[PDB]
4 protein chains.
Amino acid sequence: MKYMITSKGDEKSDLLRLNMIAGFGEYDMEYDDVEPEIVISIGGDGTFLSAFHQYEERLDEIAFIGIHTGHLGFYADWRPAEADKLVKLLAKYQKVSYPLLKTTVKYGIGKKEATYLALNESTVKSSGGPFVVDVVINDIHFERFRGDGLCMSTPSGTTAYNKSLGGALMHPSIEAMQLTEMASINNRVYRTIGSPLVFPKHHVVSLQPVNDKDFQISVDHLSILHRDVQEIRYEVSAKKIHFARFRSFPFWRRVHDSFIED
Amino acid sequence: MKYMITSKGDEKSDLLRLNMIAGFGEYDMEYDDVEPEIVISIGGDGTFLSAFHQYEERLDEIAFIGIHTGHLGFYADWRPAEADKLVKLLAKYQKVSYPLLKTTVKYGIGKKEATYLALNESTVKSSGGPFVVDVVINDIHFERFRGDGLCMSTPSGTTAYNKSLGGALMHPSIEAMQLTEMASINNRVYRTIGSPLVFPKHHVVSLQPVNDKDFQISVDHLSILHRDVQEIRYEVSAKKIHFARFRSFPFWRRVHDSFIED
Amino acid sequence: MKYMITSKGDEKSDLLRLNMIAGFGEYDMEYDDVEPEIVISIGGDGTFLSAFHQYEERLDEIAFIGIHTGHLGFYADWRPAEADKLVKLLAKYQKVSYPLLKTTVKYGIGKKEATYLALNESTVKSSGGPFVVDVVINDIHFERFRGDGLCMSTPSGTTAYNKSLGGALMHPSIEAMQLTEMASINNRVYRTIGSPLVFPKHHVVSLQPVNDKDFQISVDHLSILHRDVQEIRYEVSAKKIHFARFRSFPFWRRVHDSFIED
Amino acid sequence: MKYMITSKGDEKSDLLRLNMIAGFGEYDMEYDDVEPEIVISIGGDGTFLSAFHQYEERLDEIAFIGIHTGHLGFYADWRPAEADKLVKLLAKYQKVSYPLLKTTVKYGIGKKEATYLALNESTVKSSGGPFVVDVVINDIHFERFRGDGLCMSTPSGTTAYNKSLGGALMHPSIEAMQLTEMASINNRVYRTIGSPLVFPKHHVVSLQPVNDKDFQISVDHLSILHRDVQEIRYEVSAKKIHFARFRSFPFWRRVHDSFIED
Ligand SMILES: Nc1ncnc2c1nc(C#CCO)n2[C@H]1CCCCO1
Ligand SMILES: Nc1ncnc2c1nc(C#CCO)n2[C@H]1CCCCO1
Ligand SMILES: Nc1ncnc2c1nc(C#CCO)n2[C@H]1CCCCO1
Ligand SMILES: Nc1ncnc2c1nc(C#CCO)n2[C@H]1CCCCO1
């Protein structure tokens, strides 16, 4: 099959990449970083995130694998010592799919609606001023949020920034998204739900500005300043990310290993 | 159809019940509190909870309706003023189904395994002593919990005790259950996940005692002392509760009305 | 000086106690467990807690020391290896004082007001039914609390149950007490402050029942069922606990060692 | 006495200011906005904050008063209807003092150490990149913090941004400061205390960069980008803010009115 390998860029990951390429040379495998079918990431979850967004227009044609040259990652969950055994089995596997989050940003006249895909989460903050947005759920006005910002998370993203904000961890088999608050203002006049909210497929969460229309929007690692925003729309994506599965590594064990002990 | 009406017992709910019965007398409706097909609760969510557990062996044969004579309930979500219009449409509807939580309690020799169905949540605390349990997820040892106790919640139960413990609110269309912690002990030697955990259908969460085998187990309102416990097992029930739907009252609007404003 | 040693009761702590007694025999030290001036605890914070309440009517005449035969305790903060060097310096020190919490329980006719001293915290829960109390601060009605219960903590108790409820850690030099909530119910009709509250010396926090007058009150380890309660009053005690200081072991380092790493 | 009045700038506050000035003209009072002894703020807590920082080099010579033309403020806690009765009593009072927070920012060669005074809080975030700092308490290395940032709060600031981050509310008579975390990263390799920390007078909390030396530092409303930072130091200020007291308005009642009900 066609394949490519991305590297964190340090010495450990570059040599590992060069050794796997050499191992792949002993099989019917063609290196192609334009239309690969197997994408291998060597580094951390950040390296895997970059590999995902690098190829996010061929997600239905690609199965990802992550190798962690540092600590255990949630996406890079195979040790460097398994690389050789990984080359062999990649050459001759099952696939598991995780849900993704779609963000739609609409603007006033002059700019076209832009859409982004997130594997971890999409957050909105203000640009300088105070963050105030009306939160609309399936066209129902739910609340007026005042605070630092909001975070909408994928299931596999619940162990990342979502977790730091008090969000719940969701098994990635659940097709959903989770909205969490960042330092809500709650008094007698300002009211938010406080609790995290978990939304099923086909529920649209819409943030609508009340005064300032400039927001700092971050999709996974990338953070962009958007100007003259009319609406931010969240929903579970119809696209899914595909992982090549070469052994049983249960999500709850991955959670245990990363947070309890290993 | 066969029907019955349960009342909170106060004057307001008894008269409302008597008026609806009289209204039902003007239609082909037979009062039967043994094998009803329509079960109407008049009071609060507590009254509705009692009506649910009263008939939990015929859940596939019953459609529930709740009338709130006090504030808006999450299950009793129709005002007393709609009773007459409710009698008419009940006489001539759609059904919506919410998931339920199954709790299995196993003991040592002398007592048989007992199973309970919860509409809101099932909690475990200690009986006097300290609460320490090993949390096992699909036979994987996840953590050793020390604290006040644990709460496993249904989706519709997430707005109840789950919410008070920092849990997330889940739309009831998501077939899942949510485990929350009660005052976890976390230091350098004792470690819990801290975050709430959301489990899909067919994941089994198992609590296993480490020293004391006596626990206070509460299913919805009812709290029982169980002795010589060997295991407590949580999973999404295969049974579902059925609601008669006579108008659109979205869950997220029900959340807004109960917590933000009405 | 007069002295006594209490032991956890296991083999390790009993031998350690017997060796220190033998070491004390080589100095002008008289064992007296009725009117000691130096009270040594060997075990954990639980053993130290028992030693405190055992002698809480002579707190101004006693300097405490704790030896931890298990992990580092916040009160038993000297390793067993320092016992011999501890015997020598005890024989020939400075004193540091931590604030205490006073709880007053008032009843109806038939029972006299009872007062308790806490080194860690004093908590109130319901007895079976729901917990609802009016919280009164210096005779000002502050809130009506509904939930599992409330916890009032000393400064040195902030690392114990207070910490598990989201409370803040306070340096023990601050003469104060901290009230934390246990699973507050907050909706459109029920409102609590949510945040922990820190009170200075001479502020009186008063819990007043609204329906049930039976509460389970726990002072440190001891939990008592009180019946026909008219008021529960919290305030910083005028009494202080005295520790014999034989080296610099800063509180913030004790916190670091117990929760970050050692 | 010498006095001045600052206004929110809207129509309601400007007329109120003009009426009080006219009322002051009927007494021996000289308007002076250079060396006033009584500083009156008309607007919200933001207007009062600006009045504080406008005159923060004569805090020992000034007694502040706040009038809230909108909702009740924690510093602007007198209604516009009391303005006339306020002019009379200002003309003929007691003073109460709240503690302040001092922030010291040190840089590399080229820039001198800068110090700031906060009435509410001082926060540190990163500038673009990830926020990682070593937290040092009285020269003791306490933790390495990774997250969004940290917030150090005054006692009267505990009801503001501190409260939104889970901090405790402290009565302003307690001379202390409170450090809270902003979205801490906690796994098996990264550890923070999680709990808020309350520090007494003379404890120095020092943030030390580990990689990036550029931080966005906010003192009350003002947020500055500081470059090439070597250290950020927090401590309770020796200066105090003085309020003119014309009636009993207890802090806990002010908390009740702003968050529970009024
Ligand atoms: N999916 C995830 N689940 C849990 N943790 C995650 C996840 N992704 C990332 C990331 C990243 C780079 O942008 N991280 C952590 C890794 C350690 C540094 C902080 O971020
Ligand atoms: N499903 C629920 N979602 C949100 N809130 C709920 C739910 N059920 C109950 C209940 C009950 C009686 O046991 N409650 C609240 C009602 C107010 C008194 C506290 O409990
Ligand atoms: N002052 C304290 N600061 C932090 N932790 C504390 C404190 N006291 C105690 C206790 C006790 C026995 O009742 N503990 C912990 C020790 C581990 C078991 C749980 O309780
Ligand atoms: N000391 C304070 N205690 C509680 N709340 C506070 C405090 N100061 C401020 C402010 C400000 C302007 O920068 N606020 C609130 C007012 C409503 C808008 C959000 O900030």
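Swiss-Prot numbering applies to chain A: residues 1-92, 95-264, in that order.
Method on record in the header is X-ray crystallography, 2.3 Å.
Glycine is treated like the rest: Cβ placed from N, Cα and C.
Long-range C-beta contacts of A:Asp45 (mutagenesis position), restricted to its own chain and to partners at least six residues apart, with a cutoff below 8 Å, comprise A:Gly66, A:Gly73, A:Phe74, A:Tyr75, A:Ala76, A:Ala162. Under its mutagenesis entries, Swiss-Prot includes A:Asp45 to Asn with the note: Only minor changes in the structure and a 10-fold decrease in the kinase activity.
Swiss-Prot lists A:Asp45, A:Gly46, A:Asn122, A:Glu123, A:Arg148, A:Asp150, A:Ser158, A:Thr161, A:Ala162, A:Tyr163, A:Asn164, A:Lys165, A:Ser166, A:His223 with the feature NAD(+) binding site. Around A:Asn122 (NAD(+) binding site), the same-chain residues at least 6 positions away in sequence with a Cβ under 8 Å from its Cβ are A:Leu49, A:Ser155, A:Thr156, A:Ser158, A:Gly159, A:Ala162, A:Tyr163, A:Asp222.
The DSSP secondary structure for A:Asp45 (mutagenesis position) is helix. Annotated active site, proton acceptor per Swiss-Prot: A:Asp45, in sequence order, evidence recorded as experimental evidence.
A:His223 (mutagenesis position) falls within neither a helix nor a strand when secondary structure is assigned with DSSP, and so counts as coil. Swiss-Prot documents A:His223 to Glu as a published mutagenesis change and attaches the note Twice less active than the wild-type. Its activity toward DTA is increased 2-fold.
A simple way to gauge crowding: the CB of A:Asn164 (NAD(+) binding site) has 30 other CB atoms within 10 angstroms, across all the protein chains here. Proximity of the recorded positions (A:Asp45, A:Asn122, A:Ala162, A:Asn164, A:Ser166, A:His223) to ligand 1: a Cβ under 6 Å from the molecule is found for A:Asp45, A:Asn122, A:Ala162, A:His223. For the binding-site residues A:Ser158, A:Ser166, the largest tally of other C-beta atoms within 10 A is found at A:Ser158.
Each of the recorded positions A:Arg148, A:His223 was scored by the number of other CB atoms within 10 A of its CB, and the lowest score belongs to A:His223. In the deposited model, 2 residues between A:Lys92 and A:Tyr95 are left unbuilt, and the Cα atoms of these two flanking residues are separated by 8 Å.
Taking the C-alpha positions, the distance from A:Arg148 (NAD(+) binding site) to A:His223 (mutagenesis position) comes to 24 Å. Just so you know, the Cβ of A:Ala162 (NAD(+) binding site) picks up 20 other Cβ atoms within 10 Å once every protein chain is counted.
Chain D has a C-beta under 8 angstroms from the C-beta of A:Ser166, taken from the recorded positions A:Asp45, A:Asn122, A:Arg148, A:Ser158, A:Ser166, A:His223.
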